[PDB]
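Have a look at the structure below before the remarks.
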Amino acid sequence: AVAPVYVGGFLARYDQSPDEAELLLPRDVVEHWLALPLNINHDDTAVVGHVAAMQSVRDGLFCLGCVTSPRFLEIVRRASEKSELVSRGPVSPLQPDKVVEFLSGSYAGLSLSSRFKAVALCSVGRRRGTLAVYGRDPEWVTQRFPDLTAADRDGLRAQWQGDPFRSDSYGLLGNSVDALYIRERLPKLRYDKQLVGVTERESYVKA
Amino acid sequence: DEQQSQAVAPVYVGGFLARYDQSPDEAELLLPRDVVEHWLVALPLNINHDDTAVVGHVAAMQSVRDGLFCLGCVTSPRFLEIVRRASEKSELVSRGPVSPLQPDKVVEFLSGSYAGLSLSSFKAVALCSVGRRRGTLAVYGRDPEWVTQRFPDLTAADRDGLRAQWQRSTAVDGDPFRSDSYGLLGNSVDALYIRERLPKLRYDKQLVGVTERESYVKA
């Protein structure tokens, strides 16, 4: 469980038009700019790992991150054991993985904060199509996305191939109540799941 | 530290455990007035039906015109301290309650997290994210009278009945809470996937008229 956990997904979809103008992120700007810390919902006292790769592809900006913080993984491990959702396990093929499943359930989205400053794991991203996919092997995670080509993965593989977490369970729990009041949280996540062709039938995605 | 102390003071919670005017689709959730009044020592108060998460006790239970109403008291020092620490790391709580009300981090976190009531078969009363029976909105407050007053359906007669009960030292209490922050965190992801959580909660609030009053309810 405490072993590293990889997370991948789109930080932005070019064909997607943001609601707020501030979330506009065109291809040329992204390509022009192309390690970023990985934190929990933009709280820089909650860094859990780092972005291990970023690739601008046909449909958007894809990234792969690695959750390495032992403190964070341990807190997650303990919490996962007290989750009814986690206890239900994944769908038929995949084998149970409490930590990966808790992470899939709690932080189902990605959020690129451009103050690029950091990638935050959050309950749902503010940009659509930013579903977060967790797994123990980065190849497997990248393979969860149909839009990526072999050439796309080669570029990503080339990249990914003191505990920074200064928060606690209390902080994560305080974050959880905020998550319950995010409007259209599940519909957004399902929309994202649809847009990137990821199913619960071949991943740990809970939405 | 002084305010920190107030935060961990007792929290009362009130609301209907069942609405006689609501017909549930599932038979296991049926709870008729005659059955309630017949069955009608303090019941334990727990978090989402977890025996290892008892946070207090029920201080009053009353069958009134519109359903079964109950009042409970959250007393566990450990649970309250956990909640206090988490409440300070919540954007929702930072925004505060509707104007006139005094901010109360602990009361607000409880109002946001465990907005529903769920009566288990009487064995216990559980604070949950949303109850399976409709109209089971949970209302938190520092004083029993105030909480009871948030419900327009209760008459002066109804309150006098409840009051007599809570003014009356339970067997539930040292600290009965045998869980921790990790336990509550684990449970919080479960709540994120309950279907139509917010709509149900808004329907509940309007059904019991808590909308017509001002409270710490976040839904």
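Numbering, chain B: per Swiss-Prot, residues 4-43, 55-135, 155-201, 204-208, 211-256 in sequence.
Every residue, even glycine, has its Cβ placed from backbone N, Cα and C.
Listed in Swiss-Prot for this protein:
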type: ACT_SITE; residues: B:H63; note: active site, charge relay system
type: ACT_SITE; residues: B:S132; note: active site, charge relay system
type: MUTAGEN; residues: B:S134 to A; note: Almost complete loss of protease catalytic activity
type: MUTAGEN; residues: B:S225 to Y; note: 150-fold reduced catalytic efficiency
type: MUTAGEN; residues: B:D227 to N; note: 1300-fold reduced catalytic efficiency
type: MUTAGEN; residues: B:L229 to R; note: 1800-fold reduced catalytic efficiency
Q) Within 10 Å of the Cβ of B:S134 (mutagenesis position), how many other Cβ atoms can be counted across all chains shown? A) 12
Q | mutagenesis positions near B:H63 (active site, charge relay system) (Cα-Cα within 10 Å), from B:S134, B:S225, B:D227, B:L229 | A | B:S134
(Q) Short of 8 angstroms on C-beta distance to chain A, which of the listed recorded positions (B:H63, B:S132, B:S134, B:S225, B:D227, B:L229) are there? (A) B:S225, B:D227, B:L229
Q | Nearest-integer angstrom distance between the alpha carbons (Cα) of B:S134 (mutagenesis position) and B:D227 (mutagenesis position) | A | 19
Q: Going by DSSP, give the three-state secondary structure for B:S134 (mutagenesis position).
A: strand
(Q) If I take the alpha carbons of B:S132 (active site, charge relay system) and B:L229 (mutagenesis position), what is the distance between them in whole Å? (A) 17
Q: Rounded to a whole angstrom, give the Cα distance between B:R201 and B:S204, which sit at either end of 2 unmodelled residues.
A: 9
Q | Neighbour tally for B:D227 (mutagenesis position), based on other Cβ positions within 10 Å of its Cβ | A | 19
Q. Within 10 Å of the Cβ of B:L229 (mutagenesis position), how many other Cβ atoms can be counted across all chains shown?
A. 23
